[PDB]
Each structure stands twice: as C-alpha cells, then as structure tokens.
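Q: Just passing along the structure, written as structure tokens.
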Amino acid sequence: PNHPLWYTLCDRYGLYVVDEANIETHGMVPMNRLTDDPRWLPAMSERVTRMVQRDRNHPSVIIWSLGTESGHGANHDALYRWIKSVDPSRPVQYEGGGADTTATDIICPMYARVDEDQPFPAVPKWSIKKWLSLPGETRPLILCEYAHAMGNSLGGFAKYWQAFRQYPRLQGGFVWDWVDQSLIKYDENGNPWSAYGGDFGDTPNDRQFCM
Amino acid sequence: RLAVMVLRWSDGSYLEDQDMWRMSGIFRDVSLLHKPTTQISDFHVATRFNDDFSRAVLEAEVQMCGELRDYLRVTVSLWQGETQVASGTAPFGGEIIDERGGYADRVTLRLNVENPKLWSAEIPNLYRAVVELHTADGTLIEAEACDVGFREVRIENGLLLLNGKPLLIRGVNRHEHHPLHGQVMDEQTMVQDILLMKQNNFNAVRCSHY
Ligand SMILES: [Mg+2]
Ligand code: NA
Ligand code: NA
C-alpha cells in the first residue's frame, strides 16, 4: 500500500489503480512455504484486511491484489474469498502459482510473450493469445508485469499492442517499471553520481538489476 | 418390362446447387430385393463405455413388419473373426413408453463386452454383428448384418474427443467424379482414392456435398 496521498491524487487527475497487500516471499524454497502454512495466516490476513479497511473508499482503486511472488498457498484462497465477501465492488487478482489459479478473477501473467510459449514445469507462461483459448478458460487477461525496461530495452513493444487491439479478451498490461532505483553518491570534488547495488559495500547484491 | 421417365430438372433442383457439373440420368445401381412377409424393417447399433474404456455395452434396437406372434425372437450376435464374443436373444415388445404402452413390434438387446478392441483411423478394429429374426425353437426367417467399430465421439471442455483423446483432423473434401463416366462411381476408383489419401497422411474425408 502506498503513501495515503497517492490515492487522492489518482482520484483527482484520473488514473486506474491496482492496490496491493504488503506480501512477498520470493526467496522461500519453494515459493509458497509460508503462504500455505496456516501458522502464517494471521500475519498475512492483517496485511490484506488493513489495506482494504484504509483504502476501500477511493474510486481510483478498481482492482485488489493479494501480493506478489509468494507462490500459491491456501492462505491466498481464504483471503481472496474474504475480499470478495466484504467488497463485491472490485475484482481481485493475484499472480503467484501460474497466473490463472482459483485465487484470481483475471489471468495476470508476468512476462508472457505474444506468440511464443515458454512451457516451464508446473507454472508455464503460454503465449497470451494461446492462453485465452485454453480448454475451458473464459476470464480476461491483463499482464501484471510485461516489457521489462532495463537499460536499452522495450524491443517488440508494438507486438503486444497489435495483439491488445485485435483480441477483445486481451485487455492490456502494466509495463515494468516506472523509475530507476538508483541512489546518489559524491566524489572528492562534491560531484554527485548515480549508484546501483554493490556501491555501499552491501554484499551479496544484485548489481544493476534495481534499474 | 420396366419403364422409367427421368426428368433433368425438377423442384428438387432448387436444393441441388453444388459447385459441380450438372448432369442427369440413372447414375447409381439398380437392383431387386426379396424379403419375407414377416421381416426385419430397421435396426440401430450403439456402443457406450466406462471412463477408462475397459468395458463396453453394445445396444441394438430392431424393428419388424408382418403379423405379431409370441413365438418370434431376435438374436444379435457379435463376432471377431470366427470367435463369437457376445450374444443376446429376446421376444418382441419393448419397454413401456407412455400411457398407451410400448412398441410390440420392437426389441432392444444389450451385450456386455470386456476390454473391447476400439476403432480409430489409426487402427480400424471391426467386429461383425449379425441380426437374426427367428422362432423360439430356432428356425431362421431372415438375417441382416453390419460391421461394428467400438468408438466414442463426444465434445468436452471445448475439445472434440475420440475414445477420450483430442483429435487432429488431417482432412480433405471429395466429390464423386470420374473424367470418362461423369458422376457414376465404381469400386476400383474408390479404392484408388482411399490409398492415395492414406499414403499422403490424410485421416478424414468430407462427403462434399451429398
Ligand atoms: Mg456453392
Ligand atoms: Na483488447
Ligand atoms: Na528489478
């Protein structure tokens, strides 16, 4: 959840908002080790329920999100249902566990390509065009992360948009991401320079991946 | 002496506007058939399965014409080569259907078949079904027959399935045509067509358009 003033500003200028619970357990092995564990349910619930209680009156918030990159646990299913019950006014989405689990109203893959399948074991990323038409699937598809803009990037961006326009059920996506996460450091003359991971003696690190 | 007057054009022509040569005459076989007074007038064969296809039930509905008598019987027998695998016999008089009763001139036979050999274009396994109309005592009146292939065709979850697996149609459209004889068909030509089709990885055909 963002600084409270952000929602105000989005109400007034006009932007659609995905409001997301503070839940990400990426580094667990496997990814759902905590979110499938009922002993971590109360801790998780407070991060979803308190977001809904604070933010439920802003018109700019149109979709609720259960977090990100935490696999798919039974805690997600319970919390998905909690939201659908106290606030029917907004769809709920969540990406973990293959983008199309029983915990999401919207097929929300990350980095799924337009025409090319990436058939990973257990959690494949199908081409988005193919994904809509998988036997028995009916939901809309909106990428929660796509077109990773790291460095000299964004090649093939046109290809997504040609598809978004041609397919009614392909309803677009959220580019990753807005602003470089670099920090300021100074030399011996007082000149500032932009820094990434590693530049503070911080280790282990992931270098330029923060930009 | 037979006399047949064949009209090129009729009200039937309005429903026969296929993209093809427009011709006329007696272009398929003529024949003469002799049936008894008490006879088999129609018959239906069905095959349905359990979930893994290890058990089948063959269901055959048979209809008769002529005078109805208690001594009359039908036997449907299922053969694989020279081995009889199943058999059923019953008197006429179907299940009750409504407030007025049932078909006294009809009978349904149900035969159980364990681990049936299934029909597909990949392996066209066939059984021979023989339908006998006869007396209780076992005196034949007449017999009809057909080839039987045990297969299920259903659509589920948006997929066309054959015996539970999703099909991939390698098909072609085929009109009935010969350059010398026009629209008359013969066995030699038909067999020639089927061999070429299968030699060229086709598995399906559409009877365009009749
Ligand atoms: Mg036409
Ligand atoms: Na669209
Ligand atoms: Na990053």
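We're sticking with Swiss-Prot numbering for chain B, so the shown stretch reads 184-393, in order.
The backbone N, Cα and C atoms fix where each Cβ goes, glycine too.
Sharing the feature lines straight out of Swiss-Prot:
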type: MUTAGEN; residues: B:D202 to F; note: Obliterates all binding and catalysis
type: MUTAGEN; residues: B:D202 to E or N; note: Causes a significant decrease in binding affinity in the absence of monovalent cations or in the presence of potassium ions, but only a moderate decrease in the presence of sodium ions
type: MUTAGEN; residues: B:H358 to D, F, L or N; note: Less stable to heat than wild-type. Causes significant destabilizations of the first transition state
type: MUTAGEN; residues: B:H392 to E, F or K; note: Essentially inactive unless very rapid purification. Causes very large destabilizations of the transition state
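Looking at the shown structure, can you explain where the listed features end up?
A: Annotation note: B:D202 (mutagenesis position) sits in a coil segment as assigned by DSSP.
Taking Cβ-Cβ distances under 8 Å and a sequence gap of 6 or more within the same chain, B:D202 (mutagenesis position) has no neighbours at all.
Within 10 Å of the Cβ of B:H358 (mutagenesis position) there are 14 other Cβ atoms, across all protein chains.
Under 8 Å, Cβ to Cβ, and six or more positions away along its own chain, B:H392 (mutagenesis position) finds B:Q201. Secondary structure from DSSP puts B:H392 (mutagenesis position) in coil.
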